Amino acid sequence: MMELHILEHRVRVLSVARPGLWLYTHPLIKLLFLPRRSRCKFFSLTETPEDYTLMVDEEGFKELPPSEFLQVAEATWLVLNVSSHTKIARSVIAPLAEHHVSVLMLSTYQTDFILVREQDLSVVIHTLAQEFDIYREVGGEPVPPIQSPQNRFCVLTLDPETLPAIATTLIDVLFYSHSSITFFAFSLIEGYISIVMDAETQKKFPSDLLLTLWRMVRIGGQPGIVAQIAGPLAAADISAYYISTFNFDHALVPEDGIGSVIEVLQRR
Amino acid sequence: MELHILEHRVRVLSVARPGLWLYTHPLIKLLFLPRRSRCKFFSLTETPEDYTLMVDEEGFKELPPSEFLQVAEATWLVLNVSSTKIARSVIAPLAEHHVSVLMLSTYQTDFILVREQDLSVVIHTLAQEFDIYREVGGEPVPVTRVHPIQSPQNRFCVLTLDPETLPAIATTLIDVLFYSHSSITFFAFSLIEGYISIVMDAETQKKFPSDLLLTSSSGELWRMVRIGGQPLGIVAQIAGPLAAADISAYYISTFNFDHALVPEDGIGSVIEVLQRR
């Protein structure tokens, strides 16, 4: 009935250490603000107290030199999106984890992306052929146990042609700003802009540009958990935004029920 | 008729093009974030040879070593005449006393950079025609103690800009400076004491938003004369000749060449005077 689409993007996952981020000001800026200079179509940038986790297609990957501040996940990743015409947890990540496949969840303002190794593509088609109808984009056509800080997050989108109006204030946040977690998310994917940022980080930005109450739960290890969270929250389903970084996995649920989401996440 | 010595202590260096990316992070801070730098004198000039950077000591502390970097060993002071014919009354005599100078004409004022080594001589040479002041505690205090010419055909514009609208052009400006690629490629941006001066091409002027860059009655645009040379190791031979014709010009010195910008409809009359000498 429903549909699960596999998209063209060939994503690479990087971890740029914080003290090294500046060595990549030139590349990342090209990917952030200058559409007409990089053919990249999938750009995800996340800031966490451990590092800056990046996800970029192969075309946006040839512009990031290797270095000591930069550790790359040696796997290539494909993108999955559910459509019809968020019950995603129990229908995508529980069958996935049951066969011990790891998934990187990246929910955005527009859609939710499930990232999988390409070596594990053979299983997602078989463990799932009968829950959805699986499509694959050929061209532009579809052919068949840890912490939570007190930060209050906003998930905002942005008209692409207004990105310059914030460029500076955005650059300032990422390359020059050094509970109470520092967390930031910016993703330009297929020309769609999504950002997660706390409340007084939005105070930095002008008033009415950021077009549109959340809160963070968090857990993961260095270098399966996303399924634990996803299944613990699908039980008595609530809304959530899942973002996977190099080390941790994050979920953003509304404030009004944060406590409940910590009761279900801790018993499991 | 006043001569002011400003408190700026400027360093002058050259960034080779292959390495400009390595300085995107510091440069951007100096260009767009006037709070995370105590620098208040900043100038960046793109020529075909290299990028030239004139930056005070605070902004100089923001730049890391590199093989693409060539820093002039000397510290420089900035001179300014108060109430662009600085030639016949400053550059000419100082040149007669064998004092090299680095010009930096901006939309707001014309800066004359001299090494502190030469400072004394400068006073010795100009105390008779100007009352020389020095900026102590932010206050102007009276002090008692063989070269061919290149004439590109680009049409340059001299623009200033309201600082409170600089972000609106940021993405464009960055694109022009860090990610781009008879004529020559020449681009000037300077922020000094909160004033922005940009020299641009008209082909480069199309890429920017509308109704932000401000020009001085420029229906007539500008043309460049450019006398070449090697690294920091000659404006007298452009300023003084050009002084005879009482014609005004924007002077800009870079690490390897010297540039004068004259109104366009007189460019020929300028080149004439320049090849006599």
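By the numbers in Swiss-Prot, the shown part of chain B spans 1-83, 95-156, 174-209, 223-274, 280-323.
We read in the header that X-ray crystallography, 2.8 Å was used to get this structure.
Every residue gets a Cβ built from N, Cα and C, even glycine.
Shown in sequence order, the list is empty: the chain has no residue 6+ apart in sequence with a C-beta less than 8 angstroms from the C-beta of B:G274 (L-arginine binding site). For B:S111, B:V112, B:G274, B:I280, B:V281, B:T300, B:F301, B:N302, B:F303, B:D304, the entry in Swiss-Prot reads L-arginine binding site, with the evidence type experimental evidence.
Mapped onto three states, the DSSP output places B:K96 (mutagenesis position) in coil. A mutagenesis experiment is reported in Swiss-Prot for this position, B:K96 to A, and the note states: No effect on interaction with the GATOR2 complex.
Non-local neighbourhood of B:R126 (mutagenesis position): B:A74, B:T75, B:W76, B:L77, B:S111, each in the same chain, at least six residues away, with C-beta under 8 Å from its C-beta. While the structure shown retains the original residue, Swiss-Prot records the mutagenesis experiment B:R126 to A with this note: Decreased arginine-binding. Constitutively interacts with the GATOR2 complex.
Residues near B:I202 (mutagenesis position) in space but far in sequence (CB under 8 A, at least 6 apart, same chain), listed by position: B:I28. Among the mutagenesis results in Swiss-Prot, B:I202 to E has the note: No effect on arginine-binding. Loss of homodimerization. Decreased interaction with the GATOR2 complex which constitutively activates the TORC1 signaling pathway. The residue drawn here is the original one.
Record note (Swiss-Prot), mutagenesis B:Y207 to S: No effect on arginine-binding. Loss of homodimerization. Decreased interaction with the GATOR2 complex which constitutively activates the TORC1 signaling pathway. The unchanged residue is displayed. Sequence-distant neighbours of B:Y207 (mutagenesis position) (same chain, 6+ apart, CB under 8 A from its CB) do not exist here. B:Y207 (mutagenesis position) falls outside any helix or strand according to DSSP and counts as coil.
Around the Cβ of B:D292 (mutagenesis position), the same chain contributes B:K96, each under 8 angstroms and 6 or more positions distant in sequence. Recorded in Swiss-Prot as a mutagenesis result, B:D292 to A carries the remark: No effect on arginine-binding. No effect on homodimerization. Loss of interaction with the GATOR2 complex.
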End-to-end CA distance across 5 missing residues (from B:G274 to B:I280, Å): 11
For L-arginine, whose listed binding residues are B:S111, B:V112, B:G274, B:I280, B:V281, B:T300, B:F301, B:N302, B:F303, B:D304, the greatest C-alpha pairwise distance in Å: 14
Env. residues of L-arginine site, Cβ within 8 Å of mean position of B:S111, B:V112, B:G274, B:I280, B:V281, B:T300, B:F301, B:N302, B:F303, B:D304 Cβ: B:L113, B:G270, B:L273, B:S299
Cβ-Cβ distance under 8 Å to B:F301 (L-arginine binding site), same chain, at least six residues away: B:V12, B:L13, B:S14, B:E49, B:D50, B:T52, B:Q70, B:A72, B:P272, B:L273
Deposited-model gap closure distance - 17 residues unmodelled, Cα of B:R156 to Cα of B:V174, Å: 37
Within reach of chain A, those recorded positions of B:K96, B:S111, B:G274, B:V281, B:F301, B:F303, CB-CB under 8 Å: none
